[PDB]
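Enquirer: Below: one structure in structure tokens.
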Amino acid sequence: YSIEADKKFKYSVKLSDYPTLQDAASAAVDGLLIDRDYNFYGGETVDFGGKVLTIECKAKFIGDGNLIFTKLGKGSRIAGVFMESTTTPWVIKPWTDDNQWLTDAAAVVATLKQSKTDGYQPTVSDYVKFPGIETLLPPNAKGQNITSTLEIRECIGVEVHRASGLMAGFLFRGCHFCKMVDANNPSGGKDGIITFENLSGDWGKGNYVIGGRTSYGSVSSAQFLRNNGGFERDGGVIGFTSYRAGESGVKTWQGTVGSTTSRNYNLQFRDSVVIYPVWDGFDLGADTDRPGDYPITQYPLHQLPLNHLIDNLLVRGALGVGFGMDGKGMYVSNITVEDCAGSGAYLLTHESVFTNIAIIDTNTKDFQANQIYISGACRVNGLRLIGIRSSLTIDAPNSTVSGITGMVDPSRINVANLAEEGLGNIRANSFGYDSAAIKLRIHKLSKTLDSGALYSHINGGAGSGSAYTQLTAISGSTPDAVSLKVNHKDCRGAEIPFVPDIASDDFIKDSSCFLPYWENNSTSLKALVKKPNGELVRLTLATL
Amino acid sequence: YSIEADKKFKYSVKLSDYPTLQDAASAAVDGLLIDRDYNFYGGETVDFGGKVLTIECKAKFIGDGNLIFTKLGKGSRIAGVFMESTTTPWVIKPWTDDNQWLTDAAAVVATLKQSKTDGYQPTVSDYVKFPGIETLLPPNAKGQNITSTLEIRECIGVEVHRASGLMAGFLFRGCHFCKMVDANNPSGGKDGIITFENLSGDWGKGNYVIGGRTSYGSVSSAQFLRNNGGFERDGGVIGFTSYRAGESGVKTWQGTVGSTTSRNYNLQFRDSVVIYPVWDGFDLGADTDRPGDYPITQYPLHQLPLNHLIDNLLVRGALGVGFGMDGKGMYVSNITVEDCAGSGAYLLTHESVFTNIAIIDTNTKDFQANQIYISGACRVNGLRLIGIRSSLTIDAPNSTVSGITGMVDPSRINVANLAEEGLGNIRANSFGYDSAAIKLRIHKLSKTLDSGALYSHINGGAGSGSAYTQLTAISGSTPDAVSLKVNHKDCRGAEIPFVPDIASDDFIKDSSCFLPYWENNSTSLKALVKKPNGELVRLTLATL
Amino acid sequence: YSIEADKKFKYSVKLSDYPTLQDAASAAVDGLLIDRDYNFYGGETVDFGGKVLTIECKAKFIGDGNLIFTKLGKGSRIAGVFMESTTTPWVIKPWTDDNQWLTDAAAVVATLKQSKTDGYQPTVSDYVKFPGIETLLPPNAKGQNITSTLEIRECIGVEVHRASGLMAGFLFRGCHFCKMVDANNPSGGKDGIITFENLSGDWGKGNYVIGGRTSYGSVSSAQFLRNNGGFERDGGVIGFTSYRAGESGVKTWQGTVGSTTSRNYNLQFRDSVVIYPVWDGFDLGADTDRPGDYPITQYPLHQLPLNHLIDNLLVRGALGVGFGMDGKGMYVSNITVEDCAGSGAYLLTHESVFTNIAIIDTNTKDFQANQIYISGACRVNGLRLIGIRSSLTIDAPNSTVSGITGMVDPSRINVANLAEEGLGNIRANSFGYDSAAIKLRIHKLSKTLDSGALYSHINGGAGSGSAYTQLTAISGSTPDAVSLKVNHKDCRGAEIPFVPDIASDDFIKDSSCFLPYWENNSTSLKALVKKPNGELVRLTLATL
């Protein structure tokens, strides 16, 4: 029987049969079943001998600190891991029972409680976010560092599926071609919830976050350090959801970490959602010398050829900035940002294109100077502004924009050039008003007053079948001060404005034209005429 | 050997070894293999003893009625389940060989056949959908109730993967943190195909439909009763496809069911597709007192703070309404609805924002009064109307709209306010016409006639390098009746309209202006002048 | 013990125990573990006896040619397969270290190297793509045919998960209800990477590519031949990414293959991304008689009722065309195409609707005559053109378009009709200029010059509170040649242009109007008057 059995059954070793995780690992050949809770000590390391194993977790790993898995064979997969700290830390909860953000340090301090979820351990960035809190927090709530972390170290082709936990963290250190798939809403701890760190060895590649969901955590939910997806864009975040990040939903690190660059290139950031982060929805910047990276003499600050593939992202309820990034020659598309407390988008980009961007009701707490800020010479094609709420809305000094929609206040727009070059035949439709209008505003003259208009006003009331058209010009900072009318009171004639006094030679502009003016002392209308030959002559036009 | 074997092999029990499902369940420790068809009786209940098991289905469960699974341990997963009724009911197929919907009761009755798919059992709602059918249907096709249902009862953290079946249904009763993942196109029965019901106990939370595909069924494909995803929005429908729902693709129930509320809050409805439902694509309403829910004195009908996260949905071919919902303070984005028989969108919302909505060729069978209806004071930013087809198009009386695109008939638009406040320098480009135009229409005066215009017309023909500009005003319900022209017939002068008779004092409007008028009895042009001091005087302007 | 063991353990056979794959297959009952590399010979066929098995691959299948799997039971799944050729062919790499495309035959020939990835084997289509290359390529780099192919033959309900490989190919021949799920970036060979071929038997149905990622390959990444998803749209490509296809990202075949049609109907093409294909992003055409398909007498060329469900696709960096297709009565939505060398979209469609299309910086190498081409009578609602780059932009002769946004050159637009029928009250906002403008252009008169305008110009400088409005008309091909001004130099009067000479009777248009003209020999302004009765009379208007 032994021979028959050895050839017909699936091999799998189970934790309940061994005293330590390493004993189970050494015995493993194909599958490995975690069938009983295991208390690990921080730094406990397991060597898997290069075996390609399938780890099925049906119990939890308990402990503060890291449980390090090493030498897992390419193709290995861990499913259902549950990480839980042994410590129940002090957590703050900066939001109310109506889901309103609390921004007052005292009100935030009052939310203190010992829990492994539904809040997060204060971190030094909170001292900045809620000014004064550093002084108000009791010593036992400061400097906490609890996280139950599964650290996958220097492995390749290892995937972690349906992970979860309380005060949980997942760290891939020096890994390549690894994936965090369908994270089953782990509640984060002090550290990042999903981190791909490649500060040593080669630049990380093939590392992805696919289809997850995370909640809380003191810092960013998903973060990358020194990763480069290459031209193939092999790496990034796709179909992921982040709830209530203590810092940001997804973040690519900036600047120098240790003695090398922590920046990232050629990653995908698509079809993902970030809701209610204490800081940003997406923090895709690289710059904040650059050892280990491009020199400033080659690429100035904020002008790195990051080349990320960014598309179809949704952000809602950030206390900070909805979407932020930097870079040169970037193409960004289909971004939707709604109901944020800080800027909806903060863009330190140059020579980049933004297509179909919707920034709806953001900067609601006036944390910044505008709803959307663009640094360099960029192009925006399709920009939706204003939802249900009423600083500048958009300040993009060197950018050319087209296709803005929404109830934006014109005085709150600052761009280099705004234009609709390719519209077809047009119709202005007016509702709930006695007139329709097409207004012109030269922002160089005034950002608050229209300089001229073409109106249509009703004569009589509804259903009269009559209206008058008037062409206006501003004078003395009084809009519509001067104007020519056609059909006022259904008279069917043109009412024409004349100079109220003797017209000066320079008033008339073109040849073959005449400018009527008033001669009060003779009660006559005169006409300054500039003949077709350019010569001026004054004629009598109308008299008693 | 026994000891060695007990420690190195994967545990799994298989149905073929036991007489009943319960005997297999009691014997199970890790895996459970369904390797032979099992005929269950309705109400047959299996107790899994709290074990965390992995059920792999490679055969089917056959029977009419429910197969109830209980006490499954957190972490349990069932994959590949196939449900099939024992009965082959009578089904109707309200569509033709060209995929055209049949709406005539007689034509629908004629499609009757006994089958477990490619149709659905008539339900009382069909009596409403195809009027007269109640009288035409034979008694053996009425009141049928066939469904082979897998009922997961009061379990937590249980996932059902790649389910399928004929006349199949999946019901999670009183469950939490459960998921229906990658449904492998089950063909539905009389009941909902995927139902998360939480009428008892706590409000459902953590329940999701992720990546599915379903077909047919007599009622809704995916439906939720008394679920609340909380602020974290833990629950809902993501990446799902519903084909030919007998009622709607996805539905959140409304009103009182039993003696409690069946409503839902804080759920996600994103990246999903609904095609050809007999009723609606998405029915996300809550209201239709409210025991067990908010009182009407707190939130009036249709004004519940539902707070769903709705984004990126596509609907095509609904016989009913494409997208429908109610609520207050909702944010909805990126909805695309095409080729529907009833309204494309029916919105009973108040104080809500709709961003980037496309309603293309809907209400094609004039089932409703408009393509899109909005009840309350809402904001629409970006609205695309009209595809290839020619009631009102949009009736949103109290809403402010901006950014409409498409070949819409202006007379068919009714909104509170329509405006493009932030356009740049504009160019109207005319194709296939001898003129370009910018028309103004005051809907208060007339919804059918333009009240004025600014035209440019060719003088001569193509390539003449000449055109004339004319400014018009409507009079006597005849549009363009009065007008001033510049360069008519390349004359290079302004043609000006004068009052055809003695002008009345009230015809002139502003000071420092003059209004030419005709004096027929002297063959002279006179000028009613309103001096810069406000006084009127009549002067002679032109004579023989 | 034997009895106890036979009833409590999971059955699985492993390759290392058998000499050939067939011996392992015959022994299999539930699971099958590929635990050692297996060298197969081309054409090696394995018969699985109709068993429903779970094949877990933890090693690779090595060989040039096909490894044919047959008679796999419905429900079978293969996971982690790795295909690798035994041959290391000669591959070209048509792109540089900066990711710039190389288009010069000599430069491309110079990239030759022996590798199993990071390039692809030249194919006859390369002779067309890089003209002259056929002559420059050495004989050992021509006509290569290396591919390690897993061929699933005439099976139903079989899914392949997380496949990978080098010079790898996956072929479903005569299959139905099969799926290629989460392809783990296989590097392609000479043949298609994922192919659903149904040239024999029934039309393919239920075949999908779900969530993949592929790289390289000599031809198309994902392709379908003679598949029909039916009205249910059961089949297609969802959530897939294709990098550097030697031909196209996803392709539906056209014309006759063998003696039958290779065309496809009713498939889904959604939420997918294609980057850097040597040819097209998406090639969704059917036409290029039609044996086995609809006759030309029924549906003319390019007018097949294809009916695909197309939505949310992104294309970037194609050397060929971003998005291409043909058909009649199609509905296409939310397509984003950026930075392509050839056309962004080539559409040979008739009676079809395109909603929310963004074509940004395409045809950058002038490979075609335009950025977007539409053949038939179609409708476009929402079209974004121009990113950061400066042929026609859009040539759609018989199409009606609305909602264009972007810095498009008007002279480069050709459509049947362009219109904005439903805009609200309008405001033109001008930045960085001394004037604001609303220009009118009759393309019938001239595609390069505006025929008239309504301007607002500053009088003085910034903050003067004064501006003048002028209405212009083109004359002698000189735009703005004739014009009426209101408030020039803050004079507060209307400057009016008169005919520079005796006005001819035909110059005046309407009754009750007058047209001033010059009478040089008397230094007087006269007025050609057309009385309200239609009679003409010349009056003296202004004299010395």
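Heads up, chain C uses Swiss-Prot numbers, so what you see runs 114-401, 408-509, 514-667.
Cβ atoms are placed via backbone N, Cα and C, with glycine included.
These came from Swiss-Prot, pasted as-is:
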type	residues	note
ACT_SITE	C:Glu360	active site
ACT_SITE	C:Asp393	active site
ACT_SITE	C:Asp396	active site
MUTAGEN	C:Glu360 to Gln	Complete loss of hydrolysis of O-antigen oligosaccharides
MUTAGEN	C:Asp393 to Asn	Complete loss of hydrolysis of O-antigen oligosaccharides
MUTAGEN	C:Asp396 to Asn	Complete loss of hydrolysis of O-antigen oligosaccharides
Enquirer: So the entry has no coordinates for 4 residues flanked by C:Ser509 and C:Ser514. How far apart are their C-alpha atoms in Å?
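Expert: Taking the Cα atoms on either side of the gap gives 10 Å.
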Enquirer: Including all protein chains shown, what's the count of other C-beta atoms within 10 A of the C-beta of C:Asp393 (mutagenesis position)?
Expert: 29
Enquirer: What whole-number Å value do you get for the CA-CA distance of C:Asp396 (mutagenesis position) and C:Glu360 (mutagenesis position)?
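Expert: So the Cα of C:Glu360 (mutagenesis position) lies 10 Å away from that of C:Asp396 (mutagenesis position).
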Enquirer: Cβ-Cβ under 8 Å from C:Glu360 (mutagenesis position), same chain, 6 or more residues apart: which ones?
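Expert: Listed in sequence order, they are C:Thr236, C:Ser238, C:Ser331, C:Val332, C:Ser333, C:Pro390, C:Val391, C:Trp392, C:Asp393.
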Enquirer: Taking C:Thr401 and C:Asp408 as the last and first modelled residues around a gap of 6, how many Å apart are their Cα atoms?
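Expert: Flanking Cα atoms, separation 11 Å.
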Enquirer: Can you tell me how many other Cβ atoms are located within 10 Å of the Cβ belonging to C:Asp396 (mutagenesis position)?
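Expert: Summing over all protein chains shown, C:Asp396 (mutagenesis position) has 25 other Cβ atoms within 10 Å.
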Enquirer: With H, G and I counted as helix, E and B as strand and the rest as coil, say where DSSP puts C:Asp396 (mutagenesis position).
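Expert: For C:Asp396 (mutagenesis position) - judged by DSSP and reduced to three states - the answer is strand.
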